[PDB]
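Colleague: Before I ask anything, here is the structure I am working with.
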Amino acid sequence: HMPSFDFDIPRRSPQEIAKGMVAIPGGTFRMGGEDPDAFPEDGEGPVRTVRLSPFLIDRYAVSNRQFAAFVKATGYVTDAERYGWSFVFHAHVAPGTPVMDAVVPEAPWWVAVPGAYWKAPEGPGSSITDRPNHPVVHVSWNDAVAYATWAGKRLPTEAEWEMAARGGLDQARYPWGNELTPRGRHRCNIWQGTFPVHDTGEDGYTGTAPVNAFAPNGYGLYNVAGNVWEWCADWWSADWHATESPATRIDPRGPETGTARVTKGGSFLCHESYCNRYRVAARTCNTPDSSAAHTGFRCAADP
Amino acid sequence: XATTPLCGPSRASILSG
Ligand SMILES: [Ca+2]
Ligand SMILES: [Ca+2]
Ligand SMILES: [Cl-]
Ligand SMILES: [Cu+]
């Protein structure tokens, strides 16, 4: 990918870049999933051993306060601001807010809201005054790459994201193990109740949570499962990674071309009765200028 | 789920006519 920016890339030291990041040593892990209920079109399989070079990865998704500092320093205008609208979940649109008639096929709970963007996540009249440490949302893949580049960083590959999110466990279902609420404790921010009609908020949140909510995984990463979908570097496919080759098993970058970029981790909207996509092997995608109230990112870096 | 559940709503997806 070859992006274009209208800000210069600032000089930053290794110590500055590494703040808030954890060092993942080089090594192998078992990537992918073979849950019999996985949707074939998602391409969770095959399970395979992947070798990665050492990398750094953010403990937290990028927050509102951090994204605000980037915008203040650069004047960056997000894709949602250029388009003039972004996607908001229906339950979060205040009555009377102007909304577009737009329809996401098969997903009527998504509303296209003029004026929804990172600083006004439910549309005009909303703000982030009480969410400085929540993940930034309504950021597209382009916006994420711009932030990451300004910060001296990059997006993780899907394999880097998954190695880090698995937190040293071999083929567990979730970042922390195989049970969703071990010891009766919520470990992530997803949906509870009846999707899309009623979220009971049993885990404490019916929207985004602070980036440091819940216990971390074994490598010190927070909210890799749930909270917000997280953009990765790779172009999406369902089958490129089914080939067994150095390109797909050593520092894999995904296919060279595509139409949508990978997103990982699930969000506050995910639920077992609908998508079941908060398992660590899960994966989907979105087109790179798209944005939504449940999608953000975390950065990686080369040491 | 009748077709594959959708978690990522795309700007392209709403264009239709
Ligand atoms: Ca929740
Ligand atoms: Ca996540
Ligand atoms: Cl906060
Ligand atoms: Cu989902």
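Easy rule for this one: first residue shown is 1, then count along the chain.
When the header is checked for method, it gives X-ray crystallography, 1.0 Å.
A Cβ is built for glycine as well, from the same backbone N, Cα and C atoms used for every other residue.
If you look up Swiss-Prot, you'll see A:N189, A:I190, A:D203, A:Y205 marked as Ca(2+) 1 binding site, on the strength of experimental evidence. The Ca(2+) 2 binding site annotation in Swiss-Prot covers A:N223, A:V224, A:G226, A:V228 and is backed by experimental evidence. The annotation that Swiss-Prot gives for the mutagenesis experiment A:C270 to S (Swiss-Prot position 269) reads: Abolished formylglycine-generating enzyme activity and ability to bind Cu(+). The Cu(+) binding site feature in Swiss-Prot is assigned to A:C270, A:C275; the stated evidence is experimental evidence. For the mutagenesis of A:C275 to S (Swiss-Prot position 274), Swiss-Prot gives this note: Abolished formylglycine-generating enzyme activity and ability to bind Cu(+). The structure shown keeps the original residue.
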Colleague: Give the sequence-ordered set of same-chain residues, not counting A:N223, A:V224, A:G226, A:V228, with Cβ within 8 Å of the centre of the Cβ atoms defining the Ca(2+) 2 site.
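Modeller: Apart from A:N223, A:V224, A:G226, A:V228, the close residues are A:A61, A:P135, A:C188, A:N189, A:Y222, A:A225, A:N227, A:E230, A:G265, A:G266, A:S267.
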Colleague: According to DSSP, does A:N189 (Ca(2+) 1 binding site) sit in a helix, a strand, or coil?
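Modeller: Assignment for A:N189 (Ca(2+) 1 binding site) reads strand.
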Colleague: When a 10 Å sphere is centred on the Cβ of A:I190 (Ca(2+) 1 binding site), how many other Cβ atoms does it contain?
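Modeller: Total other Cβ atoms inside 10 Å, all chains included: 25.
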Colleague: Can you tell me which recorded positions out of A:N189, A:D203, A:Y205, A:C270 are within 10 A of A:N223 (Ca(2+) 2 binding site) by Cα, answering none if there aren't any?
Modeller: A:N189
Colleague: Here are some binding-site residues: A:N189, A:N223. Which one has the most Cβ atoms within 10 Å of its Cβ?
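Modeller: Result for the most crowded candidate: A:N223.
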Colleague: My list of binding-site residues is A:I190, A:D203, A:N223, A:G226; which of them have a Cβ under 8 Å from any chain B Cβ, in sequence order?
Modeller: none
Colleague: Taking the Cβ of A:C270 (mutagenesis position) as the centre, how many other Cβ atoms fall within a 10 Å radius?
Modeller: 26
